[PDB]
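Here is the structure we will look at, set down as structure tokens.
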Amino acid sequence: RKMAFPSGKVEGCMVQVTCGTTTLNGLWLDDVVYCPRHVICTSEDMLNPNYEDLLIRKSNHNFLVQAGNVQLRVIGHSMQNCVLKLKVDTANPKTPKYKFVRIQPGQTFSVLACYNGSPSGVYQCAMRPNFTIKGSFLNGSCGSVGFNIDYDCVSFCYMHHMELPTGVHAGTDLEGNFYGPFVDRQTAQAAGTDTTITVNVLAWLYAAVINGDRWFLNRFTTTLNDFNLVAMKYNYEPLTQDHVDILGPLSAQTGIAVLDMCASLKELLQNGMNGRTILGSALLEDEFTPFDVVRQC
Amino acid sequence: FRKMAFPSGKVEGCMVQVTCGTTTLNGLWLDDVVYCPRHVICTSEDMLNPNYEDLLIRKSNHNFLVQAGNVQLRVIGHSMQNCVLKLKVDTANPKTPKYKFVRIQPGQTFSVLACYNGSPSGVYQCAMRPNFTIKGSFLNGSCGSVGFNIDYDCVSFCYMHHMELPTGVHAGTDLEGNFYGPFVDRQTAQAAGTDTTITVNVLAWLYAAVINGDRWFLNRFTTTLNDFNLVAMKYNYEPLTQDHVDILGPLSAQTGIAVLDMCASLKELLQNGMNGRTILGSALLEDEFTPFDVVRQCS
Ligand SMILES: *[C@@H](O)[C@H](C[C@@H]1CCNC1=O)NC(=O)[C@H](CC(C)C)NC(=O)O[C@@H](Cc1ccccc1)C1CCC(F)(F)CC1
Ligand SMILES: *[C@H](O)[C@H](C[C@@H]1CCNC1=O)NC(=O)[C@H](CC(C)C)NC(=O)O[C@@H](Cc1ccccc1)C1CCC(F)(F)CC1
């Protein structure tokens, strides 16, 4: 099943941020609140905002930050790329051990979707090769964050800013830099051609086998390069030797050599699933990493 | 449409571990009571077929190790209610949310916080199947993990995890210790009924497709509830109840499509197939999104 990290450590950091008639979510760590900078915009501003110009015209008191019932007083503000940093007079006692990371395409993370500073739901996402994410975000979800948890440490990797015409989503790392060629302006933006995350499809095929589902296997094999030629033809990402190494544990667990599973995937790509299903899906799933599969099986 | 779990923090604040001897599982700490599966009192060998009453008679408060993290919670009373143990502890959980215990119906969905040794590992959304199993992800040590819904501020606990069936699916109790389905907490082979498709949820999914502009399958006809139920059963679909018709009300009102007209549309899909088409980007009809899940995600 698609499993997210427990969201409690992040819930304790969500607040509401309002400027004018614009409300969204912020992330309160220690005495700083992080949020998308387009909170400072009006309707007119959003088409071609000059953010540095808009921000110098703002005072601390134009920012209304609420942690539940309690307003937090803003005593400082700065902008780092597409993120606004609001210094507040009080520290969050619920601040977890945390870091800010920038994730790579193909990696997965959990999203805590929030509205008006209140958590609504949690789900698992992957950073697509074209640097979009297939999220579930509505009006008011900006400032929702994505994260992974290791031991007691929350690694924040994503802050939500926008939806594209196709319905997929785009956002930034916590330094305010977009993933992908996108801009925080109210304009229709296309992404580059997406590709399928091959190492993740293979991991999920291994998961299907670990759960006793093996109709798709075969006795053929393939070289790494010959598989990569077919993959690219079908708009699948190439598989590196590191990807092969990272699948080792799953190969050992099942006794199916990585390149043998590549041969299975090749046959699926060339012939399709013939109305069949794998782990209940009519489509090859590519948003489980090898680590996700291992951690859960 | 994503499988979206509830935020898990209010439940994370209630997870503890319970150990008897070397048997450890998870428990749920609310106020000054810890709830857990009663088979914590079994040796691995007693699980073959345990006599729980006799096993518990030999137990005292001081045989139970309850820990929140590595901090011990002293047990001051114990009792067994059906298949759950209730351990009274000397500290009221400061993180107790507003809560209730509810018994869910097959087809309803809930979030599971999968825990090991009292530590949450992940959260995911589950549906109770019509045969009273869930298709969970649960490893050794996961028993006592709970399933829940959140309404406003209030956590409704509906599931506590006890066992895995030969087919890989999972079975458990409500928080009063009453199993869902015909299962018992004994380490013996037990078969679920053949499963069926959750009709009310497929209908919810068809309403969601309409809301998003995908409506090629809407037909000109209607049906009675009884005629629909008799046909649906021939395709291994669950019959609808009056409660199902009522919980489809909001989506019916939002789209202007009567419930029985949507049933007629589904009947046609069942009798004629998708004729090569797709709905919401899928050749398969999805049955693990409830009417509430649709509303919760679309609006
Ligand atoms: C929690 O204590 C644990 C969770 C199980 C273990 C793995 N996945 C799960 O969901 N529950 C049990 O171990 C449970 C205890 C009984 C007293 C109810 N027994 C159980 O789940 O048995 C199944 C899995 C298992 C196999 C081998 C060792 C331990 C557990 C068996 C599978 C085959 C069967 F169905 F025929 C009999 C039970
Ligand atoms: C922040 O909460 C919000 C989240 C969006 C809202 C819907 N789903 C989301 O994920 N982001 C924005 O409002 C963002 C603001 C810019 C200044 C960066 N704009 C945005 O996402 O625009 C898309 C969605 C939208 C539609 C209608 C009204 C408001 C927002 C548009 C999609 C259609 C388009 F491509 F033509 C233009 C952008």
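Residues displayed in chain B correspond, in order, to Swiss-Prot positions 3266-3564.
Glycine residues also receive a Cβ, built from the backbone N, Cα and C atoms like all the rest.
Look at Swiss-Prot and you will find B:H3304 tagged as active site, for 3CL-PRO activity. Listed in sequence order, B:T3288, B:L3290, B:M3312, B:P3315, B:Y3317, B:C3348, B:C3408, B:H3427, B:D3450 are the same-chain residues at least 6 apart in sequence whose CB falls under 8 Å from the CB of B:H3304 (active site, for 3CL-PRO activity). DSSP assigns B:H3304 (active site, for 3CL-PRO activity) to a helix.
Annotated active site, nucleophile per Swiss-Prot: B:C3408, in sequence order, evidence recorded as experimental evidence. Look at B:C3408 (active site, nucleophile): DSSP puts it in coil.
For B:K3353 to R, Swiss-Prot lists a natural variant annotated as follows: In strain: Beta/B.1.351. B:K3353 (variant position) has a Cβ environment of 15 other Cβ atoms inside 10 Å.
Annotation of the natural variant B:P3395 to H in Swiss-Prot: In strain: Omicron/BA.1, Omicron/BA.2, Omicron/BA.2.12.1, Omicron/BA.2.75, Omicron/BA.4, Omicron/BA.5, Omicron/BQ.1.1, Omicron/XBB.1.5, Omicron/EG.5.1. Within 10 Å of the Cβ of B:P3395 (variant position) there are 23 other Cβ atoms, across all protein chains. Look at B:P3395 (variant position): DSSP puts it in coil.
Within 10 Å of the C-beta of B:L3468 (variant position) there are 27 other C-beta atoms, taking all protein chains into account. In Swiss-Prot, a natural variant is listed as B:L3468 to V, annotated with the note In strain: Zeta/P.2.
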> Of the recorded positions B:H3304, B:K3353, B:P3395, B:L3468, which ones put their CB under 6 Å from ligand 1?
Replying inline: B:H3304
> What is the number of other Cβ atoms found within 10 Å of the Cβ of B:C3408 (active site, nucleophile)?
Replying inline: 25
> To the nearest whole angstrom, what is the C-alpha distance linking B:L3468 (variant position) and B:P3395 (variant position)?
Replying inline: 16
